[PDB]
Each structure stands twice: as structure tokens, then as C-alpha cells.
Amino acid sequence: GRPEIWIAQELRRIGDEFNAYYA
Amino acid sequence: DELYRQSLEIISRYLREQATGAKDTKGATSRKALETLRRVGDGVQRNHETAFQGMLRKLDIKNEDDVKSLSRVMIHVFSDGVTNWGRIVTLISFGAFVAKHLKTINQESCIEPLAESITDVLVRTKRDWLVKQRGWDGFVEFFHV
Ligand code: NA
Ligand SMILES: [Zn+2]
Ligand SMILES: [Zn+2]
Ligand SMILES: [Zn+2]
């Protein structure tokens, strides 16, 4: 990071949201 | 290594068709995996356009070969110890978003280094997780509607 930490946080947020949506 | 080969094919085809805007011609699971990826990969990019633009800006990718920071990002994503298909598809979809932007700056860019970078994190770091669920069948079934 800090840019790389922020990108990762964002991708994880969307990914878990998208997982939750289909799970 | 059929799993790696299959995974690279699916991911490359998606990234390439996203970047060029045209589909490729010429297994059954790979076809269905690609159809699923089109549907759900396009879906994740929706509502998240602003976030993807923001991430792309911060990534600051200099050229088609500049994949080290993206690889580091993807390893970091999984570093909480959690693995699921929503994260994986989001990583691939962001890869597509990046491949698109590479084509805009240089039309003859190979999307292949990016696709290899993603396939590598996926297959090498989640090998046994993928094998256990018959690979892409896990993906197909998870996103089955
Ligand atoms: Na190159
Ligand atoms: Zn955010
Ligand atoms: Zn193993
Ligand atoms: Zn199945």
C-alpha cells in the first residue's frame, strides 16, 4: 500500500458483497 | 496441468473479448464457465464503475507488462484467509476493466500477461480449493440462475 492496500480493500468489499448476493 | 490450461483459456478469452469487443470461435464446462463469467463479470462492473475507475487510477499501470502491483493486490485480497467465488469473479472482472484500458492506450496490447497474472494467483494459490470442487463447476454452480 497505501494505494495497494486501498485497491485490495475495495476489491475484497465488492467480492464479498457479490458472494453474499449469490450465496 | 489441465486446470491451469483450462483456467488460463477461460480468463484469457474473457479479457480478450472484453478488451476487443468481439467473441472468439473454437470444454462444455469451459463454455458454460465463460457464459457465466460474461454474465456475472459484466454484473460486478455495474454499480461499481466509479470504484473500478478509482482503483484503476491508483493502480497506475504503466503498460501491458506492468502486472507486479496487481499481483500483489490480489494476494493481499486473499490474505485474510477467506476464499470465495465472489472475490474471484471480482478479481477477474477488474482484470477485464484493466485490459480494456490497456487497449485504449495501445491497440496492439497483449491481454495475456494480465490474464497469466490472475490465473497464476488463482490456480497456484488456490489449487486444492479449486480441485476439491471440480474446478470451474464450483463457479458455474455458485452463479447458476
Ligand atoms: Na510485453
Ligand atoms: Zn471504498
Ligand atoms: Zn494439491
Ligand atoms: Zn455442475
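Heads up, chain B uses Swiss-Prot numbers, so what you see runs 172-197, 203-321.
Per the header: X-ray crystallography, 2.0 Å.
For all residues, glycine too, the Cβ spot is worked out from N, Cα and C.
B:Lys194 to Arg appears in Swiss-Prot as a published mutagenesis result, with the remark: Reduced ubiquitination. Cβ neighbours within 10 Å of B:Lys194 (mutagenesis position), excluding its own Cβ and spanning all shown chains: 10. According to DSSP, B:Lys194 (mutagenesis position) is assigned to coil rather than to any helix or strand.
The annotation that Swiss-Prot gives for the mutagenesis experiment B:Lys197 to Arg reads: Reduced ubiquitination. Taking Cβ-Cβ distances under 8 Å and a sequence separation of 6 or more, B:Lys197 (mutagenesis position) has no neighbours in its chain.
For the mutagenesis of B:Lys208 to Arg, Swiss-Prot gives this note: No effect on ubiquitination. The structure shown keeps the original residue. B:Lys208 (mutagenesis position) is surrounded by 17 other CB atoms, counting those within 10 A of its CB over all protein chains shown.
In Swiss-Prot, the entry for mutagenesis B:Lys234 to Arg states: No effect on ubiquitination. The structure shown retains the original residue. Note: B:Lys234 (mutagenesis position) has no non-local neighbours, i.e. no same-chain residues 6+ apart with C-beta under 8 A of its own C-beta.
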Members of the mutagenesis positions set B:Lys194, B:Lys208, B:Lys234 whose C-beta sits under 8 angstroms from chain A: B:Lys234
Distance, B:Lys194 (mutagenesis position) to B:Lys208 (mutagenesis position) (CA atoms, angstrom): 14
Gap of 5 residues [B:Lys197 to B:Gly203], endpoint C-alpha distance in angstrom: 10
